[PDB]
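> What follows is a structure written as structure tokens; I'll ask about it next.
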Amino acid sequence: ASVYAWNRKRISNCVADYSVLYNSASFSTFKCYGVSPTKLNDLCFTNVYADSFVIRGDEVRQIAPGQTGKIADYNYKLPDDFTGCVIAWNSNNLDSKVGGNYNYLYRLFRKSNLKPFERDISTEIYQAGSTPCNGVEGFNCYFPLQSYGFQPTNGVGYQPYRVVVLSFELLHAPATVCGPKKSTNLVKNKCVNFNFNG
Amino acid sequence: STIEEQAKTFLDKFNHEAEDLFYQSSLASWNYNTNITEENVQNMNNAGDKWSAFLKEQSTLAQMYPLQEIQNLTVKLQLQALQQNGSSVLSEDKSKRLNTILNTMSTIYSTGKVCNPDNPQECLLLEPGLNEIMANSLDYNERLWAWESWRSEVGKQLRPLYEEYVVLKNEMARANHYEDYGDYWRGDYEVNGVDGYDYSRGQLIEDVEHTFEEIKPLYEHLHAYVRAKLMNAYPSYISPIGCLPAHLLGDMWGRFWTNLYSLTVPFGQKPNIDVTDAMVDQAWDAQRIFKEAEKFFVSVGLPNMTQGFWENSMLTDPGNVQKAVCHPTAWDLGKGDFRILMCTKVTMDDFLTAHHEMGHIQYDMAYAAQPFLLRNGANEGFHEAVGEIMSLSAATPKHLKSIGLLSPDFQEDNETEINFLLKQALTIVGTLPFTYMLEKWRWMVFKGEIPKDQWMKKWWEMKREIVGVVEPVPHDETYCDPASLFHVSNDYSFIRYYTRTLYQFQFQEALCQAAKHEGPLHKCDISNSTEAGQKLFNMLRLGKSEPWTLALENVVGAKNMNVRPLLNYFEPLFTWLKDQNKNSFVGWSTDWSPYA
Ligand SMILES: *[C@@H]1O[C@H](CO)[C@@H](O)[C@H](O)[C@H]1NC(C)=O
Ligand SMILES: *[C@@H]1O[C@H](CO)[C@@H](O)[C@H](O)[C@H]1NC(C)=O
Ligand SMILES: *[C@@H]1O[C@H](CO)[C@@H](O)[C@H](O)[C@H]1NC(C)=O
Ligand SMILES: *[C@@H]1O[C@H](CO)[C@@H](O)[C@H](O)[C@H]1NC(C)=O
Ligand SMILES: *[C@@H]1O[C@H](CO)[C@@H](O)[C@H](O)[C@H]1NC(C)=O
Ligand SMILES: *[C@@H]1O[C@H](CO)[C@@H](O)[C@H](O)[C@H]1NC(C)=O
């Protein structure tokens, strides 16, 4: 999805294996805020929010708590007290075409900054001036959604990066997104410490 | 809400749209330059027309925001850059006439072919047909024939065109609230609104004269030495008291004197520092040349080249089937795309040019964080100067020994330093009076100090007075002798080379003082010094966001262009030239004593 209309998938009622993601060599950014990757595979959470979008290379830094920029203020805002991980990887192979891939949009102007975990899909003309826009893009009135130019010959700070942000929250409901239950081979006829289903 | 926020949002919209449109235009220009084919020419023309129409529409939108209600310096700089009319203030008929005149001058210069009357079956173009003759011949009348025939054909074609050009450009400039087109060119160095660091358009000419008055003794001694050597080369043509004949300077126009190094060498018996054979023996590819240049730039602490640079640049001549422009050019295409288009040979000149163009690439990469319309040099001099400092540092024997290209048992005595400094003076010092005289003549033409019927009588008078070069035979007003050069026929500013030459040695002294070099300035190498790279990158990261005076304060600690680093660079050579000019006469006479 575009960063203005970022996809949110709620992940529930399954086992989340985080070691598969962490040990992959295909990801450029795996920055976790509020939790460490080593204990993710053990802990259990009520729900997982997976937000997916595409941004530029230079805009990956703005996907963090406390940051300022076009993406943070007008497209995707993260809370300061955020627990989760930001995973980003280069997608110049898929999201760039020789003619130029203009299928990715971003919101350029909004009157106020976004709240955390807010999606703005409004396509109303931004009013920067005293004059009424009247729905037409003229003078002091600009269309807020602008297309990204993705070419395969661009620099790494302008190449498209696919970003998936995982948000971990604990609510009073029973936590069902748990980490892998690791098992070992069964040994019989010896005095051992057994752990069977807790 | 406020006017400043309106301008900031408009500038954001302009930056985001303009960067993609400029990338498309630049990619089309690249595809034309690496592949000269008619569809690439059509794509370039379409992209350029779209880019120019977009700039017209954005300037039209930009003018509705008045300048004096904005206090932020960067926003005011971008609005000042955008709100320039350009040719749009001129009428559509005169704008079309000016564009037609520029295009036909480009075709006349590019496709100008001149050969001897009564032998017309084949003819030679300027590059490389006439360049090789001017740079390598030792015959007086052959060079005289080539010079007079090319200025006859080119000047007699271009003189009415230039007479229309000066009037149209003056009309456009006075329609843009400038005094003349010379004031329009001098407005690149104009700084307004900064406390203390303001620079005026009228201060530029005074500073150029003030620096040239200190240039003049060194150039007089160099001219006397070159006159004595050319008297040895050509026995009877050159007078001891007069100026040099125009067609004997080693180039077509007198732009550089570097092709007279064979004739004017001090110590021919001593060896040269030529490293060409050493690269040929070790089979150094152009890829190895650029990797050694990258090693030089990582040694000083600057960032290394991108992956897209190595993937997308053309560092070798493609072949017979594919046509490309042979001139070395570094391209900042936009959106982090940096390329070098050079037909690199295994020579010292191509190696120094590779360092120069990778310096251009480093300069372009440094201000990538800046907004789009501020992605330039602080003036036109800095952009070339940061490449010329790399050309200075890479040419040193210490750099060649460090990278293994020179023998470690090469004896560095004073004679090799004298002849190397003389070669660098013939390249660098010799272009300064020609540049100053040409720009002062063009300024007086645009200002109206010189009437159209008196252009050449004054011009040769200027050339005898400043350059010390006499015409072979007198020229009337049917000739157009200045416009045979590339930059003047194609509407380019020429004071950038003068400012580049002075900024080159100012930056060289600043980085060598940063690197704590304890010897002569020409023996200095800026490799292995992180602090020199940091001092460079402090100015490099600014781009066009800050004034060039403040950038010069950031590098050298001075608020103005200075001439003393150049004189300090050539001071051993200056003493040697003063010793060698005891018998001969320093200075020239403006009379017709050699030949007319
Ligand atoms: C240059 O152009 C020719 C003909 O237009 C084409 O066949 C060739 O592939 C081009 N070269 C490159 C490197 O694309
Ligand atoms: C000027 O504007 C730029 C970007 O619009 C901003 O980063 C900078 O802080 C501003 N400077 C001042 C003095 O307001
Ligand atoms: C550009 O031309 C228009 C038309 O006359 C004029 O109103 C405007 O002031 C010009 N721009 C500048 C910066 O002078
Ligand atoms: C440039 O330097 C970085 C860090 O030193 C390195 O990771 C990268 O591979 C270098 N680029 C190239 C093309 O070697
Ligand atoms: C080089 O130094 C020697 C010894 O000091 C001296 O005799 C000679 O003239 C010098 N040559 C030059 C060109 O300075
Ligand atoms: C600069 O650093 C490189 C990297 O090791 C080294 O090879 C070179 O010799 C150094 N320069 C000097 C003058 O020692």
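So for chain A, numbering is Swiss-Prot's, and the shown residues are 348-545, in order.
Method on record in the header is electron microscopy, 2.7 Å.
Each residue, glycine too, has its Cβ placed from N, Cα and C.
What Swiss-Prot shows for this protein is this:
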VARIANT   A:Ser373 to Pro  In strain: Omicron/BA.1, Omicron/BA.2, Omicron/BA.2.12.1, Omicron/BA.2.75, Omicron/BA.4, Omicron/BA.5, Omicron/BQ.1.1, Omicron/XBB.1.5, Omicron/EG.5.1
VARIANT   A:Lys417 to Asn  In strain: Beta/B.1.351, Omicron/BA.1, Omicron/BA.2, Omicron/BA.2.12.1, Omicron/BA.2.75, Omicron/BA.4, Omicron/BA.5, Omicron/BQ.1.1, Omicron/XBB.1.5, Omicron/EG.5.1; May enhance affinity to human ACE2 receptor
VARIANT   A:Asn440 to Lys  In strain: Omicron/BA.1, Omicron/BA.2, Omicron/BA.2.12.1, Omicron/BA.2.75, Omicron/BA.4, Omicron/BA.5, Omicron/BQ.1.1, Omicron/XBB.1.5, Omicron/EG.5.1
VARIANT   A:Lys444 to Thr  In strain: Omicron/BQ.1.1
VARIANT   A:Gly446 to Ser  In strain: Omicron/BA.1, Omicron/BA.2.75, Omicron/XBB.1.5, Omicron/EG.5.1
VARIANT   A:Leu452 to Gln  In strain: Omicron/BA.2.12.1
VARIANT   A:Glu484 to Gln  In strain: Kappa/B.1.617.1
MUTAGEN   A:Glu484 to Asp  Increased replication in human TMEM106B overexpressing cells
VARIANT   A:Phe486 to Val  In strain: Omicron/BA.4, Omicron/BA.5, Omicron/BQ.1.1
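Are these features on the surface or tucked inside, and what touches them?
Cβ-based neighbour count (10 Å, all protein chains) for A:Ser373 (variant position) stands at 7.
Sequence-distant contacts (6 or more apart, same chain, Cβ under 8 Å) of A:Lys417 (variant position) comprise A:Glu406, A:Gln409, A:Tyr453, A:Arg454, A:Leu455.
In the three-state DSSP reading, A:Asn440 (variant position) counts as helix.
For A:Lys444 (variant position), the same-chain residues that are 6 or more apart in sequence and have a Cβ closer than 8 Å to its Cβ are A:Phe497, A:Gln498, A:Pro499.
There are 8 other Cβ atoms within 10 Å of the Cβ belonging to A:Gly446 (variant position). According to DSSP, A:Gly446 (variant position) sits in a coil region rather than a helix or strand.
A:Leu452 (variant position) falls within a strand segment according to DSSP. Cβ environment of A:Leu452 (variant position): A:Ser349, A:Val350, A:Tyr351, A:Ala352, A:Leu492, A:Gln493, A:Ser494, A:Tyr495 lie under 8 Å away, each six or more residues apart in the same chain.
When other Cβ atoms within 10 Å of the Cβ of A:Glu484 (variant position) are tallied across all protein chains shown, the result is 11.
DSSP assigns A:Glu484 (variant position) to coil in the three-state reduction, outside any helix or strand.
For A:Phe486 (variant position), the same-chain residues lying six or more positions away in sequence with a CB closer than 8 A to its CB are A:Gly476, A:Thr478.
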> Return the residues near A:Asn440 (variant position) by Cβ distance under 8 Å, restricted to its own chain and a separation of at least 6 in sequence.
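A:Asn440 (variant position) has no long-range Cβ partners.
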> Enumerate in sequence order the variant positions A:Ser373, A:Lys444, A:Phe486 whose Cβ-atom distance to ligand 4 is under 6 angstroms.
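Checking each Cβ against ligand 4, none of them comes under 6 Å.
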> Given A:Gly446 (variant position) and A:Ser373 (variant position), what distance in Å do their CA atoms have, once rounded to a whole number?
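Answer for this pair: 26 Å between alpha carbons.
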> Taking Cβ distances under 8 Å as the criterion, give the subset of the variant positions A:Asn440, A:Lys444, A:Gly446, A:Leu452, A:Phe486 near chain B, ordered by sequence.
A:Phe486
> For A:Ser373 (variant position), just give me the three-state DSSP call.
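The three-state answer is coil.
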> How far is it from A:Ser373 (variant position) to A:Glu484 (variant position), counting Cα to Cα, in Å?
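Answer for this pair: 42 Å between alpha carbons.
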